[PDB]
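> Questions regarding the structure given below will be posed in turn.
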Amino acid sequence: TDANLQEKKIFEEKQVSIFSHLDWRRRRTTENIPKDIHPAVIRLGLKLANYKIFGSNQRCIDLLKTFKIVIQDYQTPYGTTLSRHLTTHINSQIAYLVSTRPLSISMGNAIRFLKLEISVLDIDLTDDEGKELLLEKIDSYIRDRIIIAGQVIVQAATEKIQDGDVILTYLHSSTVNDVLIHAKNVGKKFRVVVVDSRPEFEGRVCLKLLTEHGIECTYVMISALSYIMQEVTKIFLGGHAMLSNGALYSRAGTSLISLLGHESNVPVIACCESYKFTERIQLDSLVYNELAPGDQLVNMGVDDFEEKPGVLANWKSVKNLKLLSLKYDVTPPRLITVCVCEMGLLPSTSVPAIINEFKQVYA
Amino acid sequence: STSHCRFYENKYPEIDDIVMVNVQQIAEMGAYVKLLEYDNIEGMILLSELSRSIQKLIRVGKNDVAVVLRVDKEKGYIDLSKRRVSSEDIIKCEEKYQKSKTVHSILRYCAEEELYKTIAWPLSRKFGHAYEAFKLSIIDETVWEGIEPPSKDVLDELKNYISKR
Amino acid sequence: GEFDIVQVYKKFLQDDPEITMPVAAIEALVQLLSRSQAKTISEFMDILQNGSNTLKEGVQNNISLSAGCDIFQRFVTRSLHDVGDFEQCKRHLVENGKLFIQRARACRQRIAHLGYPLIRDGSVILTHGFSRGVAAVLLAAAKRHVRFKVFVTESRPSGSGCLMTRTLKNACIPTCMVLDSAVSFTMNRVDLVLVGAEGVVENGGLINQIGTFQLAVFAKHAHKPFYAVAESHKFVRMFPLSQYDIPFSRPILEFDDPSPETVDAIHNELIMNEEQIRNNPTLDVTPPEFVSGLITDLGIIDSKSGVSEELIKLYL
Amino acid sequence: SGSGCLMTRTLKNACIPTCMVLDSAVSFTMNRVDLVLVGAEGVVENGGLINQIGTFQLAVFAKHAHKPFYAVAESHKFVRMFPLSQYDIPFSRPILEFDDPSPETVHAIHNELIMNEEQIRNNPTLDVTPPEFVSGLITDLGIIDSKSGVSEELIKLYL
């Protein structure tokens, strides 16, 4: 950062290309990191940029479990109490983390929550009094908001599974896997369809898990959706976030699944958790999104790490030619039949009210 | 018989006592629960007590502490409440519990029931508890009062079994 | 001790036929409640469920009351507390019972002086089979002296259409009974369609008689609006997945196995037999995108997402 | 027409499974179907369909339920008629008229309260399926899906 004239540079990044605004800037190495950075934060920042399959839930957990360590290792500059100064320390941790991978919605909402509890904290306490408190609040957050909600969703999810069904998932949703494995453990008689896609074939690991529990599974890439959907009878999707309009925000191929499902009359079920709801909205899948480097699809073939090159290795220096791969896309609500939150089965359009149930009757 | 048995000589608890209870199933309006202190007999909690209209809390096999409201001994129905317990009692019960629980695991040595009637409760009658002043079995001999004989074998296990586990 | 509350339920139908089946159930529970003499809170809720289920399984597990029965329970379960006097429990309890019955009896009226202006001068309406809801609003409109005409679906297998037209004909209203197979041909004439309700779902769905969704798509396709009248005590907690995912007692639409060994343009009386008919289903479900406005004692609800907020409000 | 029972037997008489469906509940069955096939009582210029009442009642479902729709028509059933909407067709008797209720007073398998022959007559006997719902039209001339070749083959008939 020369300054925020580099942010003026972003103001220049509003050109003809639809993706001109989409931020490409990252830091996938610890070169010239600042001093005020916690080690256990560094490891996470490294885990962000380099891990794949990094489930949107685990990140929130691994972030919070890491955050406790920061505060537990934090000591205020005495003479200036804790609450007055804690944020800027943490604010200097996020600004680092985002340069490794933009914040998921599952994380940002937690951030806006903890920053709140910092301000509302009672000043008449001391350090060892204060920090110990919100650690439980953090732990309470993980208990109530995700794990239990996770444990509730699965139960309500497998409830509507019927013996003889044919389930279709796509690109390893830890929640979607978590309910599928539950279905087998209750003797539900069914079988699963697993859709995968380029680049990082996130669906194989979903096949690995389900197979290691012995389920009649089927693996086909998305460019075969027209074929396989005739066999399918239900569709389950775990989302990155759900929009206040009712739209579902998940990995890039989520939309076509719901679309082809509708035009084949199968239902679309969005197993998402309340804390991943957002007051914002999107009409196009391009305004708010995040990217992955286009090099990752240069490797043609069935592998990713393996040094199988391609015909596009020079695309960076071939003008009028550019590769890209968005990671997420919205999905209009009229294609989502149900959303499965820990408040039960809701129509996706009922999302923003639930967010008000948090804003209201709380603080 | 002597498979499962009671804890305190009062077959039931009085009104306004405090009892640990393990939740079982939740119905449309109540929470059928089993008070394990009295051979897991059943009771019910009105759908009006939480623990911070919270649908997520679906507990199955969790021990919780509550307070009795009304009792009908002839039909067995019991009504309890939760959001009325205080501070110390809410753990004093637990503090009272495991000690009492510990004694129960001792008696199932050949009962995996009557020793309460013979020894435990009259001892609990004196020192208000069995655990409380149980250690006196090595630093006093008031524990001899009115001891009744079982048979030849397990006649004296007290002086055979004090400080253990 | 009545020990046969179903009779009181039944007796209500003869002391007044102009009340819906669930209304009698609640009106019977109070009689159970008022006469029941208990000593524990659990005692009430024990026999209450054991009374409701006793009332449930007696009527082919009908859905209308199955809502009202469950809603009524979860109503009094709300602001229930026991302080000092145990009799306060029953006091607060049964007093709210009549209070609920008050709203319940006035519910089918509250929609009338609320849905009647939906009929305009010289308009033409369509209704699938008889329903106590659509009847009164039309009468409460025709009472206001307004010209309009109405078609009625014959509504096989119920045949409730033949009764609906009479109830309208008797109330000075022009009618024209129409076959279930000719509703589409009628949409050209109709300005507004309107049906009752037998059950409202978590997603804003509509469980009503067998042929509602049959004409719900028509109005959706013929660009005429769709309205359904539903009392509060018809909200249900279920949640299907399509126009089909509903639990149904008798298995439906089975086929036969034909072993190789066997044997006027209006041909009336050449139909299926009663055995052939009951294989066919009885209820229908119109997804909420096909309804443009629910008509409830709570008012008119069009989001079919706020129905859930209201449904959540109805339950605990 | 009640012609279903006749169609039912004639199929069952040829050892194939059957299951009669009252005209009110076709929609509930669509998700279970894989193909919809109806006959033809008449074909107009625009590709439309003149068949017994309720024929269009099905094709809309097949459309909305994303299931295909085929109709069998013999060449000698084509006609020069061209109805604008799905209603403007010549019909003998007056259809779907109402009453005049002057102020007087004249007075779940309920299987015997049915519309009388008189009020049944007031109902129409034919509906029309617009060509947008006919995925395929099979004739002795072959199968025609264009619904413009319907007309070109039609013109080839009327000399």
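Using Swiss-Prot numbers, chain D covers 172-278, 290-341, in order.
Determined by X-ray crystallography, 3.5 Å, according to the entry header.
Yeah, the Cβs are placed from backbone N, Cα and C, and that goes for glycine too.
I grabbed these lines from Swiss-Prot:
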MUTAGEN   D:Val197 to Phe  Decreases the amount of gcn3 in the eIF2B complex
MUTAGEN   D:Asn222 to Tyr  Decreases the amount of gcn3 in the eIF2B complex
MUTAGEN   D:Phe253 to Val  Decreases the amount of gcn3 in the eIF2B complex
> So if I draw a 10 Å sphere around the Cβ of D:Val197 (mutagenesis position), how many other Cβ atoms end up inside it?
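Other Cβ atoms within 10 Å of D:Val197 (mutagenesis position): 20.
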> How big is the gap, in Å, between the Cα of D:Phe253 (mutagenesis position) and that of D:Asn222 (mutagenesis position), rounded to a whole number?
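Cα to Cα, D:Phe253 (mutagenesis position) and D:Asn222 (mutagenesis position) are separated by 15 Å.
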> When DSSP states are folded down to helix, strand and coil, where does D:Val197 (mutagenesis position) land?
coil
> Name, in the order they occur in the sequence, the residues of the same chain whose CB lies under 8 A from the CB of D:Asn222 (mutagenesis position) and which sit 6 or more residues away.
D:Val209, D:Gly210, D:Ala211, D:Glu212, D:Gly213, D:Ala242, D:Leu308, D:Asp309, D:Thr311
> Would you mind checking how many other C-beta atoms are within 10 angstroms of the C-beta on D:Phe253 (mutagenesis position)?
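Neighbour count, Cβ to Cβ under the 10 Å cut-off: 11.
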> Taking Cβ distances under 8 Å as the criterion, give the subset of the mutagenesis positions D:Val197, D:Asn222, D:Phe253 near chain C, ordered by sequence.
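Cβ contacts with chain C under 8 Å: D:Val197.
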> Which secondary structure state does DSSP assign to D:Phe253 (mutagenesis position), in the simple three-class scheme?
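Once the DSSP labels are grouped into three classes, D:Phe253 (mutagenesis position) ends up as coil.
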